[PDB]
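J.: Below are the structure tokens for one structure; questions will follow.
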Amino acid sequence: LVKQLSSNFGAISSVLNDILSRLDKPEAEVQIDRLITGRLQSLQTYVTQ
Amino acid sequence: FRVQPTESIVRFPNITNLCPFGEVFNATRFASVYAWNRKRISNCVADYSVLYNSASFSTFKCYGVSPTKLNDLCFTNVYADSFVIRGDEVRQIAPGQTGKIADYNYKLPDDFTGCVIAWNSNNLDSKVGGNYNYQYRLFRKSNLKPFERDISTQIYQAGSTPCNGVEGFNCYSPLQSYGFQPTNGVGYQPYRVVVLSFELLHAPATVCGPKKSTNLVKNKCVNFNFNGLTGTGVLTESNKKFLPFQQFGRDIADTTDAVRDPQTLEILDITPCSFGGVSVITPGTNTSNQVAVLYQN
Amino acid sequence: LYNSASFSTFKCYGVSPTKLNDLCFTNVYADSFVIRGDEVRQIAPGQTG
Amino acid sequence: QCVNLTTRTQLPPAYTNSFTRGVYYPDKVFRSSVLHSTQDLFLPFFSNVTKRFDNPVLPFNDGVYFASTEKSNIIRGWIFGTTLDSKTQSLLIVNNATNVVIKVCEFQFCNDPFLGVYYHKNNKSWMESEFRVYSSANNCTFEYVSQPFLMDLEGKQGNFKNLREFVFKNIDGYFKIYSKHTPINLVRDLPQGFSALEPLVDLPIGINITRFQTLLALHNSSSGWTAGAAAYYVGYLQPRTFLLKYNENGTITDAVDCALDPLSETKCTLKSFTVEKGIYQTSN
Ligand SMILES: *[C@@H]1O[C@H](CO)[C@@H](O)[C@H](O)[C@H]1NC(C)=O
Ligand SMILES: *[C@@H]1O[C@H](CO)[C@@H](O)[C@H](O)[C@H]1NC(C)=O
Ligand SMILES: *[C@@H]1O[C@H](CO)[C@@H](O)[C@H](O)[C@H]1NC(C)=O
Ligand SMILES: *[C@@H]1O[C@H](CO)[C@@H](O)[C@H](O)[C@H]1NC(C)=O
């Protein structure tokens, strides 16, 4: 579950702060949504198991 | 429960120099796209907010980064690529764009990070005894690979009749034109573009933004910015041996967990501020309104 | 029709002759006519004169 | 100083297969007790090593160099990407007391054996002199770092007594170099042990390298162009993945391949240097 944080699920960067400090607001939002989606899946998978 | 930061610590190198953009932008005569000017930029401070705010530009387009806040980040391995092009830049020079330039003149990466800055130049000597030439609109084989440049193009054949020079062919591949055609046509082709390529990684920064630094702390939760790397936690002294070529650390999984300070070269460990779950221990509200609170771990 | 002893003059506009084998079309029109000897730049879209 | 000599001894290359060496780990520090996988092209633990005597390559600019000579016969500056034209540029090495600069430039020198290198009159045999470099600024650029000339390990302890390792990467517009000099006990070939190298330079130099040669020309004046019995070893890098073990100062103490032996593959998939009895599916 921890390692999955590094996956970078289609986003430009696995680090949330890196996205926020590099892209503009709406530009970051579309990248953040990808990290959120992947992390939601990772948590849901963990709990299910 | 989460401990909040008390101070914001911004740290950048001891450097006081300035970035030589003007030296590329308009200091001298411009090179053709094939013979594009590749200038390495390092050991300088670059304020890109000037170019953003400045006039006399047709396009200020960034990829991978915002057009703003470019002055808030440090970059390494910075290169400025200068070209002379037609105003038809859109759909010719771009990441993932199969333009004529992209395929056979100058190839830009699909994962390119940086800024493309372009402007027109209708107040030059191009119409007054100008020696402007070196336009290209012919192909050779396949793509040129990103950021590569040819130095030959002496012999070109692409088909049958292998005469090593026949008129019934795509002759004069290099130097296809020079047709500035002063005052006439839809664009005279005065357009100049500079592409700023940035790398953003663990490697030491070579170009800094126009930002001042502040002091350090040893035992309290703070916000921080180390060469563009941001986050929060407690900054403490490290007792581990980071070699001279090592700027960042890493835990068993991820997160730097330690950084090298850009001005003192000392190593600081980064410990996430204290936090934990908060739960309420209560009897029924139909019995009592007094509760106890547990802060977990 | 592209490269031989015959068809010594060959020009293309819009569609490259090196891509035609990979391109499909419909209702192709064949216009057969004779042009005066002074044919220099007499077939271009940028037609003057 | 163009020699164009044929007065040389031709010696066939020699080969060996035990080679558990060659490491250029990333700078980012992995604290301790870390078992971390890595990608990029490295040198296989049992690669077939070639001992060469000024034999032309074809390095792909991705390989590792070794030296086993005494300091008095230390190999001198080597050149990458040299062709028989002015089209390419390269120059990397200077000494700490020859008053010369690492000025990267085109090759317009003696072909093939551009010697130039000598040591000092104190040898009373080789004759003291220097390189004859004739670069042209016209249509030529110059980029270099003049600092890295302190690669000198002093002392006379051991029974060999010292060996040197250097690895050179292509690499994507940079010329990264890692190296280390170590003491060694009495050996007949590369030691059956493990070590790792540290980076010296990045060199953001965008030059396409397709060729490579090293140089040592300590020829005496006793007869013809005869030098000492020097030799060196080289190998090549390949795009294979590896498991690196850190222990415990942020340094590499061991490593395992994936392509050599199914057992090594198993170790990598299990993230372990120890494998228990059982059946493990490692791949398909
Ligand atoms: C910056 O440079 C000065 C010398 O001008 C040096 O004394 C100082 O230690 C360096 N670093 C910092 C944090 O000031
Ligand atoms: C609250 O406690 C009183 C005690 O007399 C009881 O009568 C009442 O039903 C309780 N109400 C609820 C909602 O539990
Ligand atoms: C290395 O490869 C060459 C290929 O010709 C072979 O002759 C030689 O025996 C090999 N050396 C070893 C030690 O396997
Ligand atoms: C780590 O370095 C120290 C010297 O700084 C040394 O004494 C210690 O033995 C090293 N640790 C290991 C495992 O070699």
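Since chain A takes its numbers from Swiss-Prot, the residues it shows come out as 962-1010.
So this one's electron microscopy, 3.5 Å, going by the header.
Just so it is clear, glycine is given a Cβ too, placed from its N, Cα and C backbone atoms.
Below, the features straight out of Swiss-Prot:
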VARIANT   A:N969 to K  In strain: Omicron/BA.1, Omicron/BA.2, Omicron/BA.2.12.1, Omicron/BA.2.75, Omicron/BA.4, Omicron/BA.5, Omicron/BQ.1.1, Omicron/XBB.1.5, Omicron/EG.5.1
VARIANT   A:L981 to F  In strain: Omicron/BA.1
VARIANT   A:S982 to A  In strain: Alpha/B.1.1.7
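Could you give the neighbours, burial and distances for every feature on this list?
T.: Cβ-based neighbour count (10 Å, all protein chains) for A:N969 (variant position) stands at 14.
In sequence order, A:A989, A:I993 make up the list of same-chain residues 6 or more apart from A:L981 (variant position) whose Cβ falls under 8 Å from its Cβ.
Listed in sequence order, there are no same-chain residues at least 6 apart in sequence whose CB falls under 8 Å from the CB of A:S982 (variant position).
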J.: Specify the secondary structure state of A:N969 (variant position) as given by DSSP, simplified to three classes.
T.: coil
J.: If proximity means a C-beta under 8 angstroms from chain C, which of A:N969, A:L981, A:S982 count? These are the variant positions.
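T.: Listed variant positions passing the 8 Å Cβ cut to C: none.
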J.: Secondary structure at A:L981 (variant position) (DSSP, helix/strand/coil)?
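T.: For A:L981 (variant position) - judged by DSSP and reduced to three states - the answer is helix.
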